[PDB]
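Asks: Below are the structure tokens for one structure; questions will follow.
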Amino acid sequence: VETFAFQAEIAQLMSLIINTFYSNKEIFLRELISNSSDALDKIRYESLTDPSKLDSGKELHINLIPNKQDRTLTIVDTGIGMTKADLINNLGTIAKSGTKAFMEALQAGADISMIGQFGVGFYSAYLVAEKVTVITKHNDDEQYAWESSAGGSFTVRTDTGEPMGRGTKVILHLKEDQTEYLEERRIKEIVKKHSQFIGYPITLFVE
Ligand SMILES: CN(Cc1ccc(Cl)cc1)C(=O)c1cc2c(Cc3ccccc3)n[nH]c2cc1O
């Protein structure tokens, strides 16, 4: 298990998201689904020049899995996945410019709902989750588990859980007062409102 500090600006954006009063929390789902969609476009595109890239799974989809007992909402995709270099350094470097532009936009009167336009949409997960666990598998690498409860740090470890072939799985450990995102009618209403035109099947699992 390796522990890493977030870049100062990312830690700052996460504290802003956790501490600001903002009732329109549902926007987190559209952001996560959008990231899943981008990952699926990436593997779909790469497979046109190299079909062997689909040997770790042909089906390109998104699964929404609520679990009332564990108090979790899982977003699973069969996209390109991420390498250790994406998790640790690469994505953090890009997030720096996006974070800065977003905070600047917020000071100038922009809304938290515009987070996605700055490429930092993922951090809206902290409107509803006390902890986020990300399981990922890229064709060129091993299966990894990324994790953060904010507080300025994240961990990366090799995942010795059930293999997932290829893709990314986002496990949202919800805050006690955010259990409405475990309700079928609530998730359906959110998907229909903000994610109706995603070019991949979205299956909302029932309990
Ligand atoms: C290749 N991609 C697409 C991708 C990558 C980076 C970004 Cl910033 C956006 C999209 C994925 O595997 C991927 C990532 C994410 C994230 C962001 C993230 C969380 C923790 C650690 C790292 C990144 N949320 N939901 C996702 C779903 C995905 O399929």
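Using Swiss-Prot numbers, chain A covers 17-223, in order.
Including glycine, each Cβ sits where the backbone N, Cα and C put it.
In Swiss-Prot, a mutagenesis experiment is listed as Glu47 to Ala, annotated with the note Strong ATP-binding. Strong interaction with HSF1, HIF1A, ERBB2, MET, KEAP1 and RHOBTB2. No effect on interaction with TSC1. Quoting Swiss-Prot on the mutagenesis of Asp93 to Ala: Impaired ATP-binding. Strong interaction with HIF1A, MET, KEAP1 and RHOBTB2. Loss of interaction with HSF1 and ERBB2. Los of interaction with TSC1. Record note (Swiss-Prot), mutagenesis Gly97 to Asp: Abolishes ATPase activity. The unchanged residue is displayed.
Give me the lay of the land around each of these features.
Replies: Under the three-state DSSP scheme, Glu47 (mutagenesis position) falls in the helix class. The Cβ of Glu47 (mutagenesis position) has 22 neighbouring Cβ atoms from other residues within 10 Å, across all protein chains displayed.
A C-beta separation below 8 Å, combined with a sequence spacing of at least six in one chain, links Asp93 (mutagenesis position) to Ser52, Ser53, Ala55, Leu56, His77, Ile78, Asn79, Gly183, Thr184, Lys185, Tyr216.
Within 10 Å of the C-beta of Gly97 (mutagenesis position) there are 26 other C-beta atoms, taking all protein chains into account.
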